[PDB]
Amino acid sequence: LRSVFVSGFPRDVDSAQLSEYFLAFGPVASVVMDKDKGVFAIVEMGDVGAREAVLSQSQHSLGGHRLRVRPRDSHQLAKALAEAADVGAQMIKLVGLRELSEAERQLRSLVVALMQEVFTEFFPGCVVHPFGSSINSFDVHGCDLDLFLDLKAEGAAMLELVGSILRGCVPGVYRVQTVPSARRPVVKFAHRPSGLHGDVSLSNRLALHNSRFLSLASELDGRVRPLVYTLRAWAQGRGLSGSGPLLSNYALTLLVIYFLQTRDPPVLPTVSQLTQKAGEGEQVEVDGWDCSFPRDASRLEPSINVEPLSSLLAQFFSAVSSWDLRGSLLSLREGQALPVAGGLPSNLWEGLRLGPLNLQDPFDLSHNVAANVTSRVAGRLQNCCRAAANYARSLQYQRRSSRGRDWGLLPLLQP
Ligand SMILES: [Mg+2]
Ligand SMILES: [Mg+2]
């Protein structure tokens, strides 16, 4: 597909002139005007890279006329987002569509209850804590159900025992696979009646609190869920968020939250500030790290930041693209970037893994959630952010479309 659809050039303009214009971007193979009609025309470039170079620039003009050059479940999403009022309404609608329905959530709680009632007989006093995607209120349709069982060879034996229990005892669950061989040992399971799948971890415990923190963030400000959902969909769109060297959903969420912490008025407070507001009985530590923070966001002061969702999204793209990733450790606790060269963040907090992208976990401070991210992924993240930022400054992002044209979020959510 080296050919591009080009329309909008003035009446009585030569195809040789279009050829001459597109000649700047590279070799032009052919230019064919619409024969019986007029208006648009098709331009085939010599190189596919030249075609990508033409599509790369959103600003085209000839003879004083601006040119439109375009290459030439999900459909429900696009249609619904096209029906919205503006960018903000689009983001909120995206949240409403992707988020779990109440039936799904209560179904999840029911399944958790089943698992608990089965496990309690084998391990008296054991507690099954749902964590991650389900309880952090960033949940999406068909997301994993991750359970933590609260009670390295003995760990493997115990893991196999849990696998056996899931296999032969609790009714309805199939696809049981024990995985001791991973950084965090886990037992994969699938419950058939509820149509759910997930992982059971022996000790993930710290992560549980992380989830809670995330939830609190969503309760602290109303823009958090739209921003995080939208940026999740976007990162998954550009191939940024993911499994391998790609960013994890948790790391991305942490990045968005950090961005919200770094705004001129803060949208979210720093984790340290939350720890200060914890209070008696809410004090909790895990592996030496302080995990404490308020139960409800009601007794916490609101955000004086008046920035709308659109401006916050554009500011996210711009700021993330503008940051220095390799030389900075992004801190959620202090809500700011701590310089790597000088300040030696690796001295205190021993075991901290630095690199292309450094993002510090709000509780365990020796943990870089972005440590897995390679140079290519980081650079491509900043590049995509620069792109999206330049797009957010256009009229296509800011305003709606009269009929049928993709506007606002829709170009950002496409592959
Ligand atoms: Mg019973
Ligand atoms: Mg999973």
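Here chain A follows Swiss-Prot, giving residues 55-126, 145-223, 334-597 in order.
Just so it is clear, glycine is given a Cβ too, placed from its N, Cα and C backbone atoms.
What Swiss-Prot annotates here:
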BINDING   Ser205, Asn392  ATP binding site
MUTAGEN   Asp216 to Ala  Abolishes adenylyltransferase activity; when associated with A-218
BINDING   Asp216, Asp218  Mg(2+) binding site
BINDING   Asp216, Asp218, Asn392, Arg414, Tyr432, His549  UTP binding site
MUTAGEN   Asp218 to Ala  Abolishes adenylyltransferase activity; when associated with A-216
Q) If 18 residues are missing between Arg126 and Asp145, how far apart are the two Cα atoms, in Å? A) 24
Q. Over the residue list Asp216, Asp218, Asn392, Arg414, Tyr432, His549, recorded for UTP, what is the maximum interresidue Cα distance in Å?
A. 23
**Q.** Listed recorded positions adjacent to ligand 2, that is, members of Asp216, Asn392, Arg414 whose C-beta is under 6 A away
**A.** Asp216
Q. For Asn392 (ATP binding site) and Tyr432 (UTP binding site), what Cα-Cα distance in Å is obtained after rounding to a whole number?
A. 9
Q) What is the separation, in Å, between the Cα atoms of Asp216 (mutagenesis position) and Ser205 (ATP binding site)? A) 7
Q. Ranking the binding-site residues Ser205, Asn392 by other Cβ atoms within 10 Å, which is at the bottom?
A. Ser205
Q: Could you say whether, by DSSP, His549 (UTP binding site) belongs to a helix, a strand or a coil region?
A: coil
Q.
Cβ atoms within 10 Å, counted per site: which of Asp216, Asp218 has the most, among these mutagenesis positions?
A. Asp218
Q | Around the Cβ of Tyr432 (UTP binding site), the count of other Cβ atoms that are within 10 Å | A | 20
Q: Take the C-alpha atoms of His549 (UTP binding site) and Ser205 (ATP binding site) and report the distance between them in angstrom, rounded.
A: 20
Q.
Can you tell me how many other Cβ atoms are located within 10 Å of the Cβ belonging to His549 (UTP binding site)?
A. 18
Q. Can you tell me how far the Cα of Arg414 (UTP binding site) sits from the Cα of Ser205 (ATP binding site), in Å?
A. 13
